[PDB]
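Notes follow once the structure below has been shown.
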Amino acid sequence: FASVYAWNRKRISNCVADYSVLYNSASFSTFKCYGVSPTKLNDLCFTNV
Amino acid sequence: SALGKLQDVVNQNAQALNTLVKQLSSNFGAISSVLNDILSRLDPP
């Protein structure tokens, strides 16, 4: 994991994104979405990640 | 083979209906202008 002033960016594309293996996973300390609701992410489609 | 006093009424009314139609695409300070894109990616609260 890089540091805060040289953070690393990975672009995600060309795949189904299952946040179901992430949202029903109780292993993170903060999961804060802005502009979306973390329970409706499997009904949308996105251009990039 | 003149009628501008009648064409003025037609034009003013069409010009008002066009503005009413076109105001349906302003956000008024929301995230989207279309209601279904607020309903689809947001929850009731």
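In chain B, numbers come from Swiss-Prot; the residues present are 939, 944-987, in order.
Method on record in the header is electron microscopy, 2.8 Å.
Yeah, the Cβs are placed from backbone N, Cα and C, and that goes for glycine too.
Feature annotations, reproduced from Swiss-Prot:
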- B:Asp950 to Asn: In strain: Delta/B.1.617.2, Mu/B.1.621 (VARIANT)
- B:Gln954 to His: In strain: Omicron/BA.1, Omicron/BA.2, Omicron/BA.2.12.1, Omicron/BA.2.75, Omicron/BA.4, Omicron/BA.5, Omicron/BQ.1.1, Omicron/XBB.1.5, Omicron/EG.5.1 (VARIANT)
- B:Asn969 to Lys: In strain: Omicron/BA.1, Omicron/BA.2, Omicron/BA.2.12.1, Omicron/BA.2.75, Omicron/BA.4, Omicron/BA.5, Omicron/BQ.1.1, Omicron/XBB.1.5, Omicron/EG.5.1 (VARIANT)
- B:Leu981 to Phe: In strain: Omicron/BA.1 (VARIANT)
- B:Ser982 to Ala: In strain: Alpha/B.1.1.7 (VARIANT)
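For the recorded site, B:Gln954 (variant position), the DSSP three-state label reads helix. A Cα-Cα distance of 42 Å separates B:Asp950 (variant position) from B:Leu981 (variant position). Looking only at other Cβ atoms within 10 Å, the busiest spot among the variant positions B:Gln954, B:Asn969, B:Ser982 turns out to be B:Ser982. In this structure, the C-alpha atom of B:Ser982 (variant position) lies 16 angstrom from that of B:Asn969 (variant position). Taking Cβ-Cβ distances under 8 Å and a sequence separation of 6 or more, B:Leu981 (variant position) has no neighbours in its chain. Across the structure, B:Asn969 (variant position) and B:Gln954 (variant position) place their CA atoms 26 angstrom apart.
Listed variant positions: B:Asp950, B:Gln954, B:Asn969, B:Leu981, B:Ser982. Those with a CB under 8 Å from a CB in chain A, in sequence order: B:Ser982.
B:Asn969 (variant position) falls within neither a helix nor a strand when secondary structure is assigned with DSSP, and so counts as coil. Just so you know, the Cβ of B:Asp950 (variant position) picks up 10 other Cβ atoms within 10 Å once every protein chain is counted.
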